[PDB]
Amino acid sequence: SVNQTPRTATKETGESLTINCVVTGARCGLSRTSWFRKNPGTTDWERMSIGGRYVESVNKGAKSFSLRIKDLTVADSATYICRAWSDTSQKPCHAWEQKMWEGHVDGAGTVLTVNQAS
Amino acid sequence: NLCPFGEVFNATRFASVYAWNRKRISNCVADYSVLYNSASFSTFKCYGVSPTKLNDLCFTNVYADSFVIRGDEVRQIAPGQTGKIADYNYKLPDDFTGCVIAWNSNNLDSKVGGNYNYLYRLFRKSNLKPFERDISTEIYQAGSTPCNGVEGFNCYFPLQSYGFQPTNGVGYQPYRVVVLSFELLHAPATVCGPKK
Ligand SMILES: *[C@@H]1O[C@H](CO[C@@H]2O[C@@H](C)[C@@H](O)[C@@H](O)[C@@H]2O)[C@@H](O[C@@H]2O[C@H](CO)[C@@H](O)[C@H](O)[C@H]2NC(C)=O)[C@H](O)[C@H]1NC(C)=O
């Protein structure tokens, strides 16, 4: 499972949002992360490309990771989801008797509202 | 000869969790990479097996159990969990070998004014054994007085409707769930990945 915080947020234009995702029960290490945004009413999630206003940080040892969205706009109002992978490619794995998982799972989402400027 | 995972994941109707459906999958080739790499599944958790290696493994049989629960409860479909769902509706064994696959189905399973066709069991005299299925509707005797089939004080009808509506919060929205059990017996294999 992934504990994603904050579940909701309201920001002014120009502020930033930090989303934290903590991965629990992963048999192995964190082998991949992705971020998706969903606009209300649409069918598909949109994969987010890191490197501009989207900046990611990964704490491999804590099996946690975060995203910061800079320079918020009303166009950024949306729901945001983190997705975490864990599989045997990441070397330190727990035994199977521990009832831990390999695979991928999503956080429960951050509903971001950005208010207009002025 | 490809395993009919379509009939399972794309079934038009899904079962209530208390009355969960099981489909035996046998004598076929299973390409799990399409499922594992799909963006549609918000949970894809495997126990006792690495999903990146599934296309290289064979199993005696595979079982595909499917049902609907609410988002908050998908975490109960795991070895070693407790709660209403794990205790009284669908239980995985501690030594489970397989994968739990879930996706949000608000667009299909919620209705304006409420969809009441999906139910869950709220009470039971004992916890389910792994993979046990209980579809009885006996009045639950919560106290010392017998119920005689009448609801009342300490005497409860055992099933409740979810009531899914589209405006529900995510934790209350319906999720479809498929549990793949990878059975290994001392016998020839009938379900293999494409790499055999
Ligand atoms: C479950 O169905 C999806 C999509 O179903 C499509 O729409 C239906 C109305 C029906 O006409 C199907 O035959 C359609 O494919 C499957 O995803 C598709 O997979 C094919 C395989 O190459 C691909 O070309 C399509 O683009 C996919 N469409 C989408 C929307 O993803 C999916 O494979 C099915 N699941 C299983 C387990 O079989």
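Chain B is numbered as in Swiss-Prot; shown residues: 334-529, in order.
Each Cβ is built from the backbone N, Cα and C atoms, and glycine gets one as well.
According to Swiss-Prot, the feature domain 'BetaCoV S1-CTD' maps to B:334-527, an assignment based on experimental evidence. For the mutagenesis result B:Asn343 to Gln, the note given in Swiss-Prot is Reduced viral infectivity. Variant annotation in Swiss-Prot: B:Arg346 to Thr, described as In strain: Omicron/BQ.1.1, Omicron/XBB.1.5, Omicron/EG.5.1; the structure shown retains the original residue. Annotation of the natural variant B:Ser371 to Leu in Swiss-Prot: In strain: Omicron/BA.1; the original residue is retained in the structure shown. The annotation that Swiss-Prot gives for the naturally occurring variant B:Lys417 to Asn reads: In strain: Beta/B.1.351, Omicron/BA.1, Omicron/BA.2, Omicron/BA.2.12.1, Omicron/BA.2.75, Omicron/BA.4, Omicron/BA.5, Omicron/BQ.1.1, Omicron/XBB.1.5, Omicron/EG.5.1; May enhance affinity to human ACE2 receptor. Record note (Swiss-Prot), natural variant B:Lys444 to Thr: In strain: Omicron/BQ.1.1. The unchanged residue is displayed. Swiss-Prot lists B:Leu452 to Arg among its mutagenesis entries, and the accompanying note reads: Increased resistance to neutralizing antibodies. Decreases HLA binding to NF9 epitope. Increased binding affinity to human ACE2. The mutagenesis experiment B:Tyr453 to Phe is recorded by Swiss-Prot, whose note states: Decreased HLA binding to NF9 epitope. Increased binding affinity to human ACE2. What Swiss-Prot says about the mutagenesis result for B:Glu484 to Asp is this: Increased replication in human TMEM106B overexpressing cells. While the structure shown retains the original residue, Swiss-Prot records the natural variant B:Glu484 to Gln with this note: In strain: Kappa/B.1.617.1. What Swiss-Prot says about the natural variant B:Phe486 to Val is this: In strain: Omicron/BA.4, Omicron/BA.5, Omicron/BQ.1.1. Among the mutagenesis experiments that Swiss-Prot reports, B:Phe490 to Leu is described with the note: Increased resistance to neutralizing antibodies and human covalescent sera neutralization. Experimental mutagenesis at this site is recorded by Swiss-Prot as B:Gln493 to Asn, annotated: Reduced host ACE2-binding affinity in vitro. Annotation of the natural variant B:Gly496 to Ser in Swiss-Prot: In strain: Omicron/BA.1. Under the heading of natural variants, Swiss-Prot lists B:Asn501 to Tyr and annotates it as follows: In strain: Alpha/B.1.1.7, Beta/B.1.351, Gamma/P.1, Theta/P.3, Mu/B.1.621, 19B/501Y, Omicron/BA.1, Omicron/BA.2, Omicron/BA.2.12.1, Omicron/BA.2.75, Omicron/BA.4, Omicron/BA.5, Omicron/BQ.1.1, Omicron/XBB.1.5, Omicron/EG.5.1; May enhance affinity to human ACE2 receptor.
When the recorded positions B:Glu484, B:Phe486, B:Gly496 are ranked by how far their Cα is from the Cα of B:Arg346 (variant position), B:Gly496 comes first. A gap of 6 Å separates the Cα atoms of B:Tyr453 (mutagenesis position) and B:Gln493 (mutagenesis position). Of the listed recorded positions, namely B:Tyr453, B:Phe486, the sparsest Cβ surroundings within 10 Å are found at B:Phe486. Here the candidates are the recorded positions B:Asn343, B:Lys417, B:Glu484, B:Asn501, and by Cα distance the one nearest B:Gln493 (mutagenesis position) turns out to be B:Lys417.
In this structure, none of the variant positions B:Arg346, B:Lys417, B:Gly496 sits close to ligand 1 with a C-beta under 6 angstroms from any of its atoms. On its own chain, B:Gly496 (variant position) has B:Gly447, B:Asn448, B:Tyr449 as residues at least 6 apart in sequence with a Cβ closer than 8 Å to its own Cβ. The separation of B:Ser371 (variant position) from B:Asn501 (variant position), Cα to Cα, is 25 Å. Neighbours of B:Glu484 (mutagenesis position) among the recorded positions B:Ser371, B:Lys417, B:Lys444, B:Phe490, defined as a Cα within 10 Å of its Cα, are B:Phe490. Cβ neighbour count for B:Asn501 (variant position): 17 (other Cβ atoms within 10 Å of its Cβ, all protein chains included). When Cα-Cα distances from B:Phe486 (variant position) are compared across the recorded positions B:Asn343, B:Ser371, B:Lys417, B:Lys444, the shortest belongs to B:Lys417. When other Cβ atoms within 10 Å of the Cβ of B:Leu452 (mutagenesis position) are tallied across all protein chains shown, the result is 20. Long-range C-beta contacts of B:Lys444 (variant position), restricted to its own chain and to partners at least six residues apart, with a cutoff below 8 Å, comprise B:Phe497, B:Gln498, B:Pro499.
Cβ neighbour count for B:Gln493 (mutagenesis position): 15 (other Cβ atoms within 10 Å of its Cβ, all protein chains included).
B:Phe490 (mutagenesis position) is 15 Å away from B:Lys417 (variant position) when you measure Cα to Cα.
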